[PDB]
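Presented below is the structure to which this report refers.
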Amino acid sequence: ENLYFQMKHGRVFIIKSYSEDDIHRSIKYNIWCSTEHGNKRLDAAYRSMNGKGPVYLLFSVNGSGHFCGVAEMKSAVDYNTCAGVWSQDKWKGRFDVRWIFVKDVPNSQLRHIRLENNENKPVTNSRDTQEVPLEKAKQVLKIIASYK
Ligand SMILES: CNc1ncnc2c(C)n[nH]c12
Ligand SMILES: [Cl-]
Ligand SMILES: [Cl-]
């Protein structure tokens, strides 16, 4: 048995990227930036955690059909940073991450996990910074960890 992920202090978000280059840049430099509303959501979760648990980010390129890895938020959002460092000049700010898992996990492995906070929709049909309920997040993380 693996009862590791089966922990009450942690919050988990879906991150969608239109750009594969932005994924590569995030992995190389351990940074990210979301939309205005996404940054606001992630910053609030990180700050309210107060280091009592992780904020996990489940990354997936839009249209790719798979998740590509898992990172932990590692700083609050700095909203005043160099512009234009990502593929599109649509993002304002920066925060630190730590990629802890880089591997492709097909949507077929995850699509039976549904989000009660998003109309029972499959977790694989989420938009950027959709939050995942912790009990569903534990199921997702266990599947990502054990996929081969
Ligand atoms: C740098 N951050 C990003 N890059 C490309 N796409 C997205 C989305 C949909 N949210 N944040 C994104
Ligand atoms: Cl699908
Ligand atoms: Cl999206």
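Numbers here mean position along the shown chain, with the first residue as 1.
Including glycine, each Cβ sits where the backbone N, Cα and C put it.
Per Swiss-Prot, domain 'YTH' is recorded for 10-144, and the stated evidence type is sequence analysis. For the domain 'YTH' (10-144), the number of residues in each DSSP class (helix H, G, I; strand E, B; coil) is 44 helix, 44 strand, 47 coil.
Applying an 8 A CB threshold to same-chain residues 6+ apart, the list for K16 (mutagenesis position) reads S60, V61, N62, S126, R127, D128. Under its mutagenesis entries, Swiss-Prot includes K16 to A (Swiss-Prot position 416) with the note: Decreased binding to RNAs.
Summarising the environment of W32 (mutagenesis position), the number of other Cβ atoms within 10 Å of its Cβ, over all protein chains shown, is 28. According to Swiss-Prot, the feature RNA binding site maps to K16, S17, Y18, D22, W32, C33, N62, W86, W91, an assignment based on experimental evidence.
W32 to A (Swiss-Prot position 432) appears in Swiss-Prot as a mutagenesis experiment; the accompanying note says: Reduced binding to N6-methyladenosine (m6A)-containing RNAs. Reduced ability to undergo liquid-liquid phase separation. Reduced binding to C5-methylcytosine (m5C)-containing RNAs.
For the mutagenesis experiment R41 to A (Swiss-Prot position 441), the note given by Swiss-Prot reads: Slightly decreased binding to RNAs. For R41 (mutagenesis position), the same-chain residues 6+ apart in sequence whose C-beta sits under 8 angstroms from its C-beta are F13, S34, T129, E131.
Residues within less than 8 Å, Cβ to Cβ, of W91 (mutagenesis position) and separated from it by at least 6 positions along the same chain comprise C33, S34, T35. Record note (Swiss-Prot), mutagenesis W91 to A (Swiss-Prot position 491): Reduced binding to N6-methyladenosine (m6A)-containing RNAs. The unchanged residue is displayed.
As a published mutagenesis entry, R127 to A (Swiss-Prot position 527) appears in Swiss-Prot alongside the note: Decreased binding to RNAs. Around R127 (mutagenesis position), a 10 Å sphere centred on its CB holds 11 further CB atoms from the protein chains shown.
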Neighbour count (Cβ, 10 Å) for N62 (RNA binding site)
11
Counting across all protein chains present, how many other Cβ atoms fall within 10 Å of the Cβ of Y18 (RNA binding site)?
14
